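Working notes for the structure below.
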Amino acid sequence: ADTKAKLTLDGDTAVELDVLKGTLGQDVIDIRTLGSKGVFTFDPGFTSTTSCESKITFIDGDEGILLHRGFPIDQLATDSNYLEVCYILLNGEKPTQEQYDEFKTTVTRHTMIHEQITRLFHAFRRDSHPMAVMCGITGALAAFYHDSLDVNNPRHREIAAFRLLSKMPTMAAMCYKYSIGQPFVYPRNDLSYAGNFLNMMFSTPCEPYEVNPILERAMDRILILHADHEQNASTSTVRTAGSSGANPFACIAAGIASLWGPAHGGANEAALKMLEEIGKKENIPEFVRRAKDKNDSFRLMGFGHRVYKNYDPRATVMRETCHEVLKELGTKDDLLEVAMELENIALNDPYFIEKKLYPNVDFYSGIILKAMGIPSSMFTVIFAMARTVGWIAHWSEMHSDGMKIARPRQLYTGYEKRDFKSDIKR
Amino acid sequence: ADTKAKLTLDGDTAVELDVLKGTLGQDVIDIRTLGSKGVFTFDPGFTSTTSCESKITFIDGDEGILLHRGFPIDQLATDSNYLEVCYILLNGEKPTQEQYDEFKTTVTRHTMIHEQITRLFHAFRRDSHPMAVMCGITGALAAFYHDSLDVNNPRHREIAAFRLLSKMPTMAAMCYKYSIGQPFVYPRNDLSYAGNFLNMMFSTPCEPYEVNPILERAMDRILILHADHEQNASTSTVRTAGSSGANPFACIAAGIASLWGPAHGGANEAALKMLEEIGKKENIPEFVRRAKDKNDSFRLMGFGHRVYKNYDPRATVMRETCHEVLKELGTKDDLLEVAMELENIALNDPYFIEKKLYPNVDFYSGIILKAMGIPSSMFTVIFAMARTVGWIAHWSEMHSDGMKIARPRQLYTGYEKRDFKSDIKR
Amino acid sequence: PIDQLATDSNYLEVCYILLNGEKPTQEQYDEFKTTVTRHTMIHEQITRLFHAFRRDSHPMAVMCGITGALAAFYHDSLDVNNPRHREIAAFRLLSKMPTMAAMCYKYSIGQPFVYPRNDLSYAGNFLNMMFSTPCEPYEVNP
Ligand SMILES: NC(=O)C1=CN([C@@H]2O[C@H](COP(=O)(O)OP(=O)(O)OC[C@H]3O[C@@H](n4cnc5c(N)ncnc54)[C@H](O)[C@@H]3O)[C@@H](O)[C@H]2O)C=CC1
Ligand SMILES: NC(=O)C1=CN([C@@H]2O[C@H](COP(=O)(O)OP(=O)(O)OC[C@H]3O[C@@H](n4cnc5c(N)ncnc54)[C@H](O)[C@@H]3O)[C@@H](O)[C@H]2O)C=CC1
Ligand SMILES: NC(=O)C1=CN([C@@H]2O[C@H](COP(=O)(O)OP(=O)(O)OC[C@H]3O[C@@H](n4cnc5c(N)ncnc54)[C@H](O)[C@@H]3O)[C@@H](O)[C@H]2O)C=CC1
């Protein structure tokens, strides 16, 4: 509260405005009182504008810091596990053994989805992108779970949330199986959250599948590292749709579509295919696949970052995890040595150095998932799946906040009142 | 500009911000660069922040004014038709006979949906709410229409717009047919937009259907009166989803759910149940929901509005059409004259005048709909079907602005960094 | 007396008693229980019938539906004037009724159908078909 006294605005008359500060991050000037005084600002993008108060996740992109409930991501990535991290994001505190047991038991008990929903997957085409099917099923949930749609009911929010945490991975693995023609696999209660997901993704009735504890921890880590990322395009969507009263399932569905968004962006789309194919230690290495950048599409391949200035804090543990997985799966990684090739170019190439296309958290998750035999199309599905807990938290905080349903202003510049005189005769 | 001359932001030095003027409405303060210098405004509920600049629709709350590309809603609803209004909202000017016939042809020849998309209907439960099915189906279209998901490819955007505009009526009709267990009706390239919808809604293979001209016109007007409504909640969901780059169908599915949202409260449809549930002057109204109403339970049955001060300009023509409909029908009106008592109560009950709970277009819209035999479980599906052209116009505009992404800032008031230690186990 | 049977015998032996007029020898009983146990699973085409019903339907109504539909699938034992038909039909009913019942239930709650297990008693098998899921092994409380 140093010089945080307060500031003033004026054009023909003056106004008082308080200076609010956060526990971390810069100060903000409250203008919640200017609307009434007849004063409005213009910020197409919400860059200069702060629209909410949160205590979920804290980010300082310049210093490469990411905290979830004060707890640093690196620690959580190595010291906790997805469910405990989930428990932390939604409850604001680490769990006691008892609270945790109860939490994990509630999740584990509702992993199986209604058989009528399963019947939905079968109406989709086999050739469809699993991310698209994922948005389809999740957006269809409200028709089957109409018993917990009222967000103004804390008991509904509770049930809906858990339904999502438990069922997302089940839905995800069904999107995959469906895309490769193998039978759906039921959740198993004796398996951890991650071990159960790998089993639903890979096992068949032909033989017993055994999850490699190493790959299981890696998957668990891929999840923790994608649970939440503070304010962003997809979290804003979840918040915006949420404050309109939209049911939780629909909210999570719009978040999933917002996450997928940049993928089918034409310029990005074209390039991503260029990577997911051109790689015969001829091209990629001799910057052959990198002698073609008319479109950047870098972060979509895991290069550079919007928030973080020099490195993706989440990428520290994923790289070491990445190293561990590769050594575990033995060295029959010919093509997947372009991974080592690209990292070298991202760091040593003057271009990448200058424009800072440094490997982010996805560059390594991508390498881990590939190493596991997971198709490229299932990447964002798994990220959206993990990001779900983060979306619930933001949604819960949004409502359980004050539900200040905002009815935004627009600066109009269209035609002035004019009379209509159709030129058609129908 | 009146008090909109020049303004200076004062901290410990002066920051002169300029005042922007709109062709109609309020002048705003330019603050696009403030954050660009560290200073962030704080405004939840967006009481002062102008979400964007738009040329589509103008609303003057206290003046009960509503314009679409400059034309008064009264003029359009009376001497225009839904398609022509679609053209104007989308193109910015009324069409020539040639532009209209070209636009109409395309709209009619894309009204049939892919057969597989029609299979997905049979996977939902027969007791599913029409609106939840409408959301589920819409949120699943991206899986099929993968050739039109590039939000940046103008050709993709055009196809996506025509696809949504053409098929929405087809799908809304099927949601009704599936709910009551009647076979689905195909589009009729020879019928008009509203007539085709009426045909798909009530025709059966058992006998040919007659499209009453007064009902045909009533419906088209309902479509016109709901074509668009400026920067509201559902549209903010669409603009924000589209900002991330989410595909056309995902954004509209988000809009639908968002438009349905303020109707999930167990007190909502509950009070909206006793309403239509009775056809007896002295049942629904004398001495009943005096307080029997719960959440909104006023504002849900077509009473009042948070944008307009004195009245809803859309109700004018809607109230006129209501008479024409109840008059024309006879059989489906008279025993439904508990409307006049509900309206009378609104125009004289001290409680209603005290809460400005005046009858809005949706009150008169419901009457026309209840008269035509449409169940209240279809009302918002129909309102959404019409609003889609609006969502499409705003989504496009947001794009034209440069795909204005919505990833705002937060005021972090949570835990400062704190070590993480887990003494438990999973 | 019913009190004795309720405490001293078991459903199948009681079934054997109602249809044969006498309590069973070990051999007669073994044969009886083996005949029942061997036909608990129903034709997969009948199972396809359950799925044409609405999920919201009363399980008693679905029960009357499937049982009244059996003659179309088991047209091989409809002539009551044939003692061999009566025999087969009867057993089909004793074995399949519980299977049909648990399918009506599962269908009403959205869980997958559970196949009969031969290692389980008539009642233990019914509880398992009513309650187990593929997610974990179900253990019937004796
Ligand atoms: N935290 C809480 O109190 C929660 C309570 N529920 C309640 O559970 C009931 C079922 O809800 P849904 O899970 O949405 O059912 P749903 O309609 O998807 O149907 C799934 C069925 O399979 C069962 N199931 C799912 N996973 C299972 C597993 N791993 N082991 C054994 N059974 C499993 C479910 O209990 C349900 O019977 C409802 O009453 C719901 O409100 C659901 C989530 C959380
Ligand atoms: N503005 C334009 O030129 C548009 C072109 N298209 C193109 O048309 C094809 C997709 O068309 P969709 O209708 O989305 O196919 P769809 O996947 O929805 O399947 C419907 C099929 O029946 C046809 N059809 C639809 N409505 C009809 C009607 N009322 N009468 C007779 N036939 C009808 C469609 O052309 C298509 O063959 C693609 O090539 C797409 O790019 C789609 C929309 C707009
Ligand atoms: N007491 C007797 O002699 C009886 C003879 N049958 C005969 O058995 C044959 C099949 O009749 P349904 O049972 O009505 O077949 P059905 O048409 O329902 O089809 C069921 C199929 O699954 C088999 N099955 C059922 N439960 C089984 C189990 N627990 N273990 C292994 N296999 C099982 C059946 O044998 C049959 O192959 C026919 O020839 C029928 O006449 C049936 C009942 C009694």
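Counting starts with 1 at the first residue shown.
Per the header of the entry, the method used was X-ray crystallography, 2.3 Å.
Each residue, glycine too, has its Cβ placed from N, Cα and C.
Copied over from Swiss-Prot, here are the features:
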| type | residues | note |
| --- | --- | --- |
| MUTAGEN | B:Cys206 to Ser (Swiss-Prot position 207) | Weakened NADH binding and inhibition |
| MUTAGEN | B:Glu207 to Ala (Swiss-Prot position 208) | Weakened NADH binding and inhibition |
| ACT_SITE | B:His305 | active site |
| ACT_SITE | B:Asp362 | active site |
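Around B:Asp362 (active site), the same-chain residues six or more apart in sequence whose CB sits under 8 Å from its CB are B:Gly302, B:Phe379, B:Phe383, listed in sequence order. In the vicinity of ligand 3, defined as a Cβ distance under 6 Å, none of the recorded positions B:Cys206, B:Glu207, B:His305, B:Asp362 are placed. Counting in whole angstrom, B:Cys206 (mutagenesis position) lies 43 from B:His305 (active site) by their C-alpha atoms. Listed in sequence order, B:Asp312, B:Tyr358, B:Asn360 are the same-chain residues at least 6 apart in sequence whose CB falls under 8 Å from the CB of B:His305 (active site). Neighbours of B:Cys206 (mutagenesis position), defined as other CB atoms within 10 A of its CB across all chains, total 8. The Cβ of B:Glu207 (mutagenesis position) has no same-chain neighbour under 8 Å that is 6 or more residues away in sequence. DSSP assigns B:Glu207 (mutagenesis position) to a strand in the three-state reduction.
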